[PDB]
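Notes to accompany the following structure.
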Protein chains: 2
Amino acid sequence: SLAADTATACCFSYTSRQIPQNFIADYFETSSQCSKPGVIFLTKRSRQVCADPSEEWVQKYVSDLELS
Amino acid sequence: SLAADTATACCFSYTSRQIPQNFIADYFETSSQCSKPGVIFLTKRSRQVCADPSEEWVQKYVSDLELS
């Protein structure tokens, strides 16, 4: 099940404060074509939050999502 | 009326063939932070189409949208 082609989402700035984990609904990695490495978190209320893939809390949140 | 911050849409490739103009519903210019200059057209069926801002048919479609 492939996705219809579409503009690419990119992160040009990261959130400076960690999101409460109970807000997190999903995540996905941004394209490498983008200027900066990126993790976009999706909240329960469908807010998009750009995050630094190198930060530990980001890596933790991603891991918790993947292993459940 | 400002917009909630969000991942930035970017175009990393342009459509190679011109869209039928009666398909076009709206347009917007992509951020300059993006790698490439971009016009994203939005079709009646909400398809997103990346287009080269330098091409004449793109400039024409944008003009027709702006002046109506």
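The residues of chain A that appear here are 24-91 by Swiss-Prot count, in order.
Going by what the header records, the deposited coordinates were determined by X-ray crystallography, 2.6 Å.
Cβ atoms here come from the backbone N, Cα and C positions, even for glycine.
Feature list (source: Swiss-Prot):
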MUTAGEN   A:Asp49 to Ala  Reduces self-association; in BB-10010: Improved pharmaceutical properties
MUTAGEN   A:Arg68 to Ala  Strongly reduces heparin binding
MUTAGEN   A:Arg70 to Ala  Reduces heparin binding
MUTAGEN   A:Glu89 to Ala  Reduces self-association
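Nearest in space to A:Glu89 (mutagenesis position), taking C-alpha to C-alpha distance over the mutagenesis positions A:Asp49, A:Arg68, A:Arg70, is A:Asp49. For A:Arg70 (mutagenesis position), other Cβ atoms within 10 Å of its Cβ number 14.
Looking at A:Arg70 (mutagenesis position) and A:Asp49 (mutagenesis position), their Cα atoms lie 10 Å from each other. A:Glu89 (mutagenesis position) falls within a helical segment according to DSSP.
With every protein chain in view, the residue among the mutagenesis positions A:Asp49, A:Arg68, A:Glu89 whose Cβ has the most Cβ partners within 10 Å turns out to be A:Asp49. Between A:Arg68 (mutagenesis position) and A:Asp49 (mutagenesis position), the C-alpha separation comes to 11 Å.
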